[PDB]
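Structure first, then comments.
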Amino acid sequence: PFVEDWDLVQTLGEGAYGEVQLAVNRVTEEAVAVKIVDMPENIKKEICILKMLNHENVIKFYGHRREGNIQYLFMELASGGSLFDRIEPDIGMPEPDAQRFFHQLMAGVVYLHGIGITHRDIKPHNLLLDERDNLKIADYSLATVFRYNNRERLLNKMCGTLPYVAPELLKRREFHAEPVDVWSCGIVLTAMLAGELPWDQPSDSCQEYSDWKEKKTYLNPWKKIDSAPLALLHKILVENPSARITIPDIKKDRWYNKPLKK
Ligand SMILES: Cn1cc([C@H]2C[C@@H]2C(=O)Nc2cc3cc(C4CCN([C@]5(C)COC[C@@H]5O)CC4)c(Cl)cc3cn2)cn1
């Protein structure tokens, strides 16, 4: 296909609304990723949020075009793929790689939270890598504003991916945005270090979640995780969101500051 001055060659992925494709300009040869959305006030909010974004660990937004019903969203091609494709099932990845990726994910989540934006769907599929293996947070179709004019807005909409969602989304009418994003980062850490998700959903009906609350760390995936990162996970994966660790305090954690290599 050809649109204006681009050639949509490779399918990079697909979401609820539309799909992402590779667009190499027939004139300049610049490689970008285009989100082609067929057909509400949700695309107005997405293009808006994307404009506000300027950070090394957040996907580059270039602009937006149109073709009647079909919308075109311009984004940086993350030429290194996704974090999901770097996690080996039942194993994970070397702990020094996991720590570096977790530092870069915290740098991205701090930035988004500082501009009053919550991603709302942090998981390995949304965490892309560039040429140098720099982590970039992608896909703002569920991103909402949680702070405006220094005033915090509580959330009520349930969204995300069940294995990554915090328990307060399923139990409470309204909840704070930042702890929900912190919880999903801990599930991403658990995935990087054990190549396995701890539970289907964080509910009182789910046995693997009950086991974690009963402190049974002698079970998988926890037994594949060293005591230092596991101590951090005990602070991130706390049910009551008011007792959960904040990002400034994750920055003071022993494993987060532990020198690693090889
Ligand atoms: C030089 N070279 C590069 C390659 C390709 C490997 C490189 C790649 O895939 N890059 C890439 C991929 C991108 C994917 C997305 C989307 C994220 C979100 N998912 C989901 C909706 C979430 O969960 C389920 C769905 O996977 C859809 C896709 C976006 Cl927004 C931007 C992207 C930019 N760049 C080959 N040669």
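In chain A, numbers come from Swiss-Prot; the residues present are 4-42, 49-271, in order.
Going by what the header records, the deposited coordinates were determined by X-ray crystallography, 1.9 Å.
Using the three backbone atoms N, Cα and C, a Cβ is placed for every residue, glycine included.
Over in Swiss-Prot, the protein carries these features:
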- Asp130: active site, proton acceptor (ACT_SITE)
- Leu15, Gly16, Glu17, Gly18, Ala19, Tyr20, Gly21, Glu22, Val23, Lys38: ATP binding site (BINDING)
- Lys38 to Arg: Abolishes kinase activity (MUTAGEN)
- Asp130 to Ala: Abolishes kinase activity (MUTAGEN)
- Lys132 to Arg: Strong reduction of chromatin-associated CHK1 ubiquitination (MUTAGEN)
Worksheet item: For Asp130 (mutagenesis position), which residues in the same chain are close in space, meaning a Cβ under 8 Å from its Cβ, but six or more apart along the sequence?
Response: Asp148, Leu151, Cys168, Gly169, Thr170, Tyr173, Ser193
Worksheet item: Taking just the CA atoms, what is the gap between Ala19 (ATP binding site) and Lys38 (mutagenesis position) in Å?
Response: 12
Worksheet, complete the sentence: Pairwise CA distances across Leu15, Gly16, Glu17, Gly18, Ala19, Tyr20, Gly21, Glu22, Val23, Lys38 (listed as binding ATP) top out, in Å, at 14
Worksheet item: Under a criterion of Cβ-Cβ distance under 8 Å and sequence separation of at least 6, what residues of the same chain contact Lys132 (mutagenesis position)?
Response: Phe93, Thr170, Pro172, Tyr173, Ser193, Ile196, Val197
Worksheet, complete the sentence: Listed in sequence order, the recorded positions from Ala19, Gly21, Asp130, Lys132 whose CB sits under 6 Å from ligand 1 are none
Worksheet item: Cα-Cα distance in Å from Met42 to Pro49, with 6 residues unmodelled between them?
Response: 7
Discussion item. I want the residues beyond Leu15, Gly16, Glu17, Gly18, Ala19, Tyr20, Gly21, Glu22, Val23, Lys38 whose C-beta is within 8 angstroms of the mean position of the ATP site's C-beta atoms, in chain order.
Written reply: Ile39, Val40
Worksheet item: Looking at Cβ-Cβ distances, which residues of the chain lie under 8 angstroms from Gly21 (ATP binding site) while being 6 or more apart from it?
Response: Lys38, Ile39, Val40, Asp41, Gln80
Worksheet item: For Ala19 (ATP binding site), which DSSP three-state class applies?
Response: coil
Practice prompt. Measure the Cβ-based neighbour count of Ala19 (ATP binding site), defined as the other Cβ atoms within 10 Å of its Cβ.
Written response: 6
Discussion item. With DSSP assignments reduced to helix, strand and coil, which class does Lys132 (mutagenesis position) get?
Written reply: coil
